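Remarks on the structure that follows.
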Amino acid sequence: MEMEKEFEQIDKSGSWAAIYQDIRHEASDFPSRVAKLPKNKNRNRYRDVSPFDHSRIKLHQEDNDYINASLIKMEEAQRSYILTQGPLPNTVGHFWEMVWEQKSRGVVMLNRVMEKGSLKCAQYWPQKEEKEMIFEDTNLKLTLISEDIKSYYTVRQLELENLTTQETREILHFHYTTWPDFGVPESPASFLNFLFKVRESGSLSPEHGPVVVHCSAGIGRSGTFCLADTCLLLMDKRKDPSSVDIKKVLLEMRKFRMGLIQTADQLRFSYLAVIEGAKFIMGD
């Protein structure tokens, strides 16, 4: 069923809450035993958001390999994503260790550091060229190289140095700065423009490790970003684009990380973004 007709059907009948609760009921449940160990309590931002054991990212260290991060591997679309929480004061070095070890090219940030008067993640990158950051627990150095500030997003060039080997890599930071404190955007236009800028940079392509995407919990806005990207790519690839079923794609992604798409409003916004984005993919 053409999603655009499914959309008007749901909207006229006002059944978004009912659709979303069906997804919640059918979603996978897998163990997350490592996340719940006592030694990891200060590595988790939220008590009720944890990576599954089978898909969690492991840090390459013998001490404690735990980070709140998951590998979402989409087999038909041939795309992979790492979804993670906003870093905490005690995990900013782990975060950059993961970026290094997984060979990522890009970091996608979908929140501001402060929202609703409270801190939603640590200030984990440098704000001035001449004031670099050193993470002593993981032996990394991070420098701001350049910054391009636009009306709806900012893109930063960063240099990450492994101080143990003196190798360096360029990392691109894509920061969507205008998601509202409450609710979802009225139009998907600026979010879609942002997704296309990430794509054009190479950060989503198979010659690099998986992109790292986060918000505060790494499931809501972050789930919207990967769900829209994968659905538009599948509409590119298939003989029949109307066969792409966004509810089925979302349930496939929820095999790899719990809770993706946190509200019925985010589900509706994901439909809207895919519908409007297709009017570039299909030839408009």
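Residue numbering: from 1, along the chain as shown.
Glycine too: its Cβ is placed from the backbone N, Cα and C atoms.
For the published mutagenesis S50 to A or D, Swiss-Prot gives the following note: No phosphorylation. Under its mutagenesis entries, Swiss-Prot includes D181 to A with the note: Substrate-trapping mutant. According to Swiss-Prot, the substrate binding site annotation covers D181, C215, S216, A217, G218, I219, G220, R221, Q262. Quoted from Swiss-Prot, the note attached to the mutagenesis of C215 to S states: Catalytically inactive mutant; abolishes sulfhydration. According to Swiss-Prot, the active site, phosphocysteine intermediate annotation covers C215.
Once Cβ contacts within 10 Å are tallied over all protein chains shown, the binding-site residues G218, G220 are led by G218.
Taking Cβ-Cβ distances under 8 Å and a sequence gap of 6 or more within the same chain, the neighbours of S50 (mutagenesis position) are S32, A35, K36, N44, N68, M258. In this structure the C-alpha atoms belonging to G220 (substrate binding site) and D181 (mutagenesis position) are separated by 13 Å.
Here the binding residues for substrate are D181, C215, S216, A217, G218, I219, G220, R221, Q262. Their largest Cα to Cα distance works out to 16 Å. The two recorded residues, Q262 (substrate binding site) and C215 (mutagenesis position), have Cα atoms 12 Å apart. Residue pair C215 (mutagenesis position) / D181 (mutagenesis position) shows a Cα separation of 12 Å. It is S216 that, of the binding-site residues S216, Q262, has its Cβ surrounded by the most other Cβ atoms within 10 Å.
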